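*Asks:* Here you go, one structure.
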Amino acid sequence: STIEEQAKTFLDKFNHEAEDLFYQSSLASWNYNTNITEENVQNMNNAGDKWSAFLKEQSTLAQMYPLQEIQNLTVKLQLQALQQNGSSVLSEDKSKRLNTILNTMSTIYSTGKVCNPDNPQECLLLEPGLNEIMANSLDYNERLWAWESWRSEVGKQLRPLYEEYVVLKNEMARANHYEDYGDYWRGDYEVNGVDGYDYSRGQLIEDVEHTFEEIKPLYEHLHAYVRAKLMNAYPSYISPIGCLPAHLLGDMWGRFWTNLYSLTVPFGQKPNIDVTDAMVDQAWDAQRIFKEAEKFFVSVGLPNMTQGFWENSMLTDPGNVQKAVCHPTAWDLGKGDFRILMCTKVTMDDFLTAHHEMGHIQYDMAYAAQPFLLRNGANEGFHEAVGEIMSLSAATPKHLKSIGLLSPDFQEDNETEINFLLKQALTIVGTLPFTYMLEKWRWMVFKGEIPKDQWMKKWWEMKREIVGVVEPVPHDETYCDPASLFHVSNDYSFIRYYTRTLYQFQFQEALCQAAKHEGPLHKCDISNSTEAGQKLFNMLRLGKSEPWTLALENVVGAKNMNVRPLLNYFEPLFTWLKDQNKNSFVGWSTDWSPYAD
Amino acid sequence: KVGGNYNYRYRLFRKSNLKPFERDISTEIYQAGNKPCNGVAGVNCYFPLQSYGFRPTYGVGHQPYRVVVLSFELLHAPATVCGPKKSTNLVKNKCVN
Ligand SMILES: *[C@@H]1O[C@H](CO)[C@@H](O[C@@H]2O[C@H](CO)[C@@H](O)[C@H](O)[C@H]2NC(C)=O)[C@H](O)[C@H]1NC(C)=O
Ligand SMILES: *[C@@H]1O[C@H](CO)[C@@H](O[C@@H]2O[C@H](CO)[C@@H](O)[C@H](O)[C@H]2NC(C)=O)[C@H](O)[C@H]1NC(C)=O
Ligand SMILES: *[C@@H]1O[C@H](CO)[C@@H](O[C@@H]2O[C@H](CO)[C@@H](O)[C@H](O)[C@H]2NC(C)=O)[C@H](O)[C@H]1NC(C)=O
Ligand SMILES: *[C@@H]1O[C@H](CO)[C@@H](O[C@@H]2O[C@H](CO)[C@@H](O)[C@H](O)[C@H]2NC(C)=O)[C@H](O)[C@H]1NC(C)=O
Ligand SMILES: *[C@@H]1O[C@H](CO)[C@@H](O[C@@H]2O[C@H](CO)[C@@H](O)[C@H](O)[C@H]2NC(C)=O)[C@H](O)[C@H]1NC(C)=O
Ligand SMILES: *[C@@H]1O[C@H](CO)[C@@H](O)[C@H](O)[C@H]1NC(C)=O
């Protein structure tokens, strides 16, 4: 009897059947990824289909234990993450239509071909193509073409499919007792009934719009600096009070300003620290890199690698014709089996990617004792916020000279710290308005505030107001510019990249205060310190066991995300920019336009 | 076994804990609900013996281990098993102990 006691013996058999089938699926997928052939695509979707039906039936069986009569927290959190219907609450033909739309939307993006108006025999794909034209080219009209042609070729097929995808997604989300599909997405940062750690779905919007009001004083000065620097690369094409043309920001959509570093480098001839000739003159390899990445975690107070990690991972490209899709990843196949798949070359970028990727294996090893349904980060933007602080610490010019890659007599000056901080700001603080504005447009368009005849109007109005860029070519209601992004045409949430950027610096300031650091925050190092490893391990080991607002409390001492550490990391750059824009005009006007002149 | 060695099983559900040095081999279907199921698996009626899926690419602590527990007792019989008595050389024509 005691319905709470039958759920315990149901989750007692699930936790084993699932743990046995998931390992099969994961190993079958690894065997394909590391080695592509004709049957390793068959016996991998075989295991995927055998693991999906199991879960789809175990949910039907778990629909029998009402979440009311349950009283424990772990069993409730496990049943609540297994009772979710998702799809298969729609009709059968409506689900078929939704799946067809979702599969037709991604192949218009994957196989998009933009043709040259002068030589339309051969055309260009996106990646080996427009993605490098928008990166390196310094011609105005060439970039204008590469932008408009892609937004008008793959921008007008996704519109009549996105119009229906919105409706079907809303109809699905309202059948799961949400109010729209935006609320379904925000229902990941939701905590209910913990008496002092609650977090409603309606508070994420408020918190995001409340933290974005303190980044504007820094984004405005960065915008003014980059505008005054771009006025010299394309003279007479930019107004000194207006916004920036939306096709000069360094890539296809303007998500990262990192390619603007060659034009807007603060101090002239002062190359920033790059240990890549020291590596090849000291004869490193793909083994020494990982052996040096592991000694860091062992010094900080964390375990070794499991010795099954060393003889099962694939960290080198297979020299022969053994084609493998290698994009650095950390696998967690289960049953204590951790592996890493990446094509390691002897560069400092791989030296930092190794630390990043092993920061995931450490997180995975931490919570490996939880039940099967509670092995994940506290929420969406935790598993990467944890990986990024390791690579933040491993690249300082003080950890490099104590590792044998930077001459001892090397002396750093502020004229290179400014360069490092500006190169960091173009990537970190350059994407926050873009992320916030995109996920605000999506929420508003899902809730029904933006009617279907005012999509591009509000899109470009917000692009001019919030992020401060203006379109070069007018766009009527036949376009869909947001759907020209990988995460929009492929149905992905896009707010984890906003919360991760704040969790990262919260964690860094919380940890590197326990290391008793003295100078600025962008010089912190957590090596040779166990008070930081033991403070991070007290959060790494929980998983989804406790609410994310309690996992945050353990490390940083606060119960929400804060933007003060992110502003305290860029204080030198802010002080430099502030008394460098005295002759410029901080801010922009939303009336200028590069076509109405 | 590469592919899984399911020959090894173990019991997962029992009504009441065992006794010291007791052994159960029952294969009756455990009942976690309030309705009988008449020896048929299904809802709230589980098969009590799950299997170990030993594969070689596991992690230490999930790999198989062979265990041998020994137990000594002296009930009432005034002789039985005991270890070896060592004997050294032997000299002659000397007063010895
Ligand atoms: C990559 O996959 C191919 C295709 O499955 C493998 O080719 C054969 O794999 C079987 C698997 O046991 C071997 O017994 C054969 O000797 C392989 N033949 C050849 C010509 O390769 C290939 O071995 C896989 N790569 C690796 C490193 O195992
Ligand atoms: C239900 O919640 C209780 C706590 O309220 C859990 O009790 C803990 O169980 C673990 C083993 O899983 C023990 O190591 C702890 O010592 C127990 N807590 C205390 C305070 O002793 C219980 O495990 C939960 N139910 C299930 C099925 O896990
Ligand atoms: C997941 O879907 C199932 C059915 O597909 C839901 O169970 C039914 O819910 C309806 C409406 O609440 C009831 O009228 C039925 O009696 C339920 N049982 C059936 C159809 O067997 C279930 O509630 C859904 N889960 C959640 C969390 O909403
Ligand atoms: C880096 O630090 C040096 C001193 O450590 C700075 O040089 C001085 O800067 C002030 C600022 O106006 C000047 O008044 C002084 O005249 C400078 N010193 C000399 C000897 O001329 C330098 O400005 C700093 N650079 C940055 C980018 O902050
Ligand atoms: C972390 O601690 C290790 C061990 O104390 C440091 O390595 C020592 O560094 C000093 C100074 O370069 C040498 O004289 C010792 O011989 C080193 N010992 C060993 C065992 O390597 C390391 O420099 C420390 N790193 C940081 C960043 O503080
Ligand atoms: C980690 O591995 C190294 C191998 O060089 C060994 O010396 C060290 O004792 C190990 N640490 C632990 C905690 O096992």
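Following Swiss-Prot, chain B shows residues 444-540, kept in their order.
Quick check of the header: electron microscopy, 2.8 Å.
Backbone N, Cα and C define each Cβ position, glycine as well.
Record note (Swiss-Prot), mutagenesis B:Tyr453 to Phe: Decreased HLA binding to NF9 epitope. Increased binding affinity to human ACE2. The unchanged residue is displayed. Listed in Swiss-Prot as a mutagenesis experiment, B:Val483 to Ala is described as follows: Increased resistance to neutralizing antibodies. As a published mutagenesis entry, B:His519 to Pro appears in Swiss-Prot alongside the note: Increased resistance to human covalescent sera neutralization. Under the heading of natural variants, Swiss-Prot lists B:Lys444 to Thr and annotates it as follows: In strain: Omicron/BQ.1.1. Among the natural variants in Swiss-Prot is B:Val445 to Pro, noted as: In strain: Omicron/XBB.1.5, Omicron/EG.5.1. Here Swiss-Prot notes a natural variant, B:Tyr453 to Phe, with the remark: In strain: B.1.1.298. For the naturally occurring variant B:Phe456 to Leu, Swiss-Prot gives the following note: In strain: Omicron/EG.5.1. Swiss-Prot gives this note for the natural variant B:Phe490 to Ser: In strain: Lambda/C.37, Omicron/BQ.1.1, Omicron/XBB.1.5, Omicron/EG.5.1. Variant annotation in Swiss-Prot: B:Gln493 to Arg, described as In strain: Omicron/BA.1, Omicron/BA.2, Omicron/BA.2.12.1; the structure shown retains the original residue. Record note (Swiss-Prot) on the natural variant B:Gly496 to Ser: In strain: Omicron/BA.1.
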*Asks:* Whole-number Å distance between the CA of B:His519 (mutagenesis position) and the CA of B:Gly496 (variant position)?
*Replies:* 45
*Asks:* Return the residue, from the listed recorded positions B:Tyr453, B:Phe456, B:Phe490, with the maximum count of other C-beta atoms within 10 angstroms of its C-beta.
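*Replies:* It comes out as B:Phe456.
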*Asks:* Between the Cα atoms of B:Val445 (variant position) and B:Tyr453 (mutagenesis position), find the distance and write it as a whole number of Å.
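*Replies:* The Cα atom of B:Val445 (variant position) is 21 Å away from the Cα atom of B:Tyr453 (mutagenesis position).
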*Asks:* Short of 8 angstroms on C-beta distance to chain A, which of the listed variant positions (B:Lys444, B:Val445, B:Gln493, B:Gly496) are there?
*Replies:* B:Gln493, B:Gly496
*Asks:* For B:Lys444 (variant position), what residues in its own chain, 6 or more apart in sequence, show a Cβ-Cβ distance under 8 Å?
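*Replies:* Once residues fewer than 6 apart are set aside, B:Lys444 (variant position) is near B:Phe497, B:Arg498, B:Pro499.
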*Asks:* Helix, strand or coil by DSSP: which one applies to B:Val445 (variant position)?
*Replies:* coil
*Asks:* If we check Cα distances from B:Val483 (mutagenesis position), which of the variant positions B:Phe456, B:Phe490, B:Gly496 wins as closest?
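*Replies:* Closest candidate to B:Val483 (mutagenesis position), judged by Cα separation, is B:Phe490.
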*Asks:* So which variant positions out of B:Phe490, B:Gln493, B:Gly496 end up within 10 angstroms of B:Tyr453 (mutagenesis position), measuring C-alpha to C-alpha?
*Replies:* B:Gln493
*Asks:* Going by DSSP, is B:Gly496 (variant position) sitting in a helix, a strand, or coil?
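*Replies:* Once the DSSP labels are grouped into three classes, B:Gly496 (variant position) ends up as coil.
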*Asks:* Counting every protein chain present, what is the number of Cβ atoms, excluding its own, within 10 Å of the Cβ of B:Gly496 (variant position)?
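*Replies:* There are 20 such Cβ atoms around B:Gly496 (variant position).
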*Asks:* Through the lens of DSSP with three states only, how would you label B:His519 (mutagenesis position)?
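*Replies:* Going by the DSSP assignment, B:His519 (mutagenesis position) belongs to neither helix nor strand, so it counts as coil.
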*Asks:* Around B:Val445 (variant position), how many other C-beta atoms are within 10 angstroms of its C-beta?
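*Replies:* Neighbour count, Cβ to Cβ under the 10 Å cut-off: 7.
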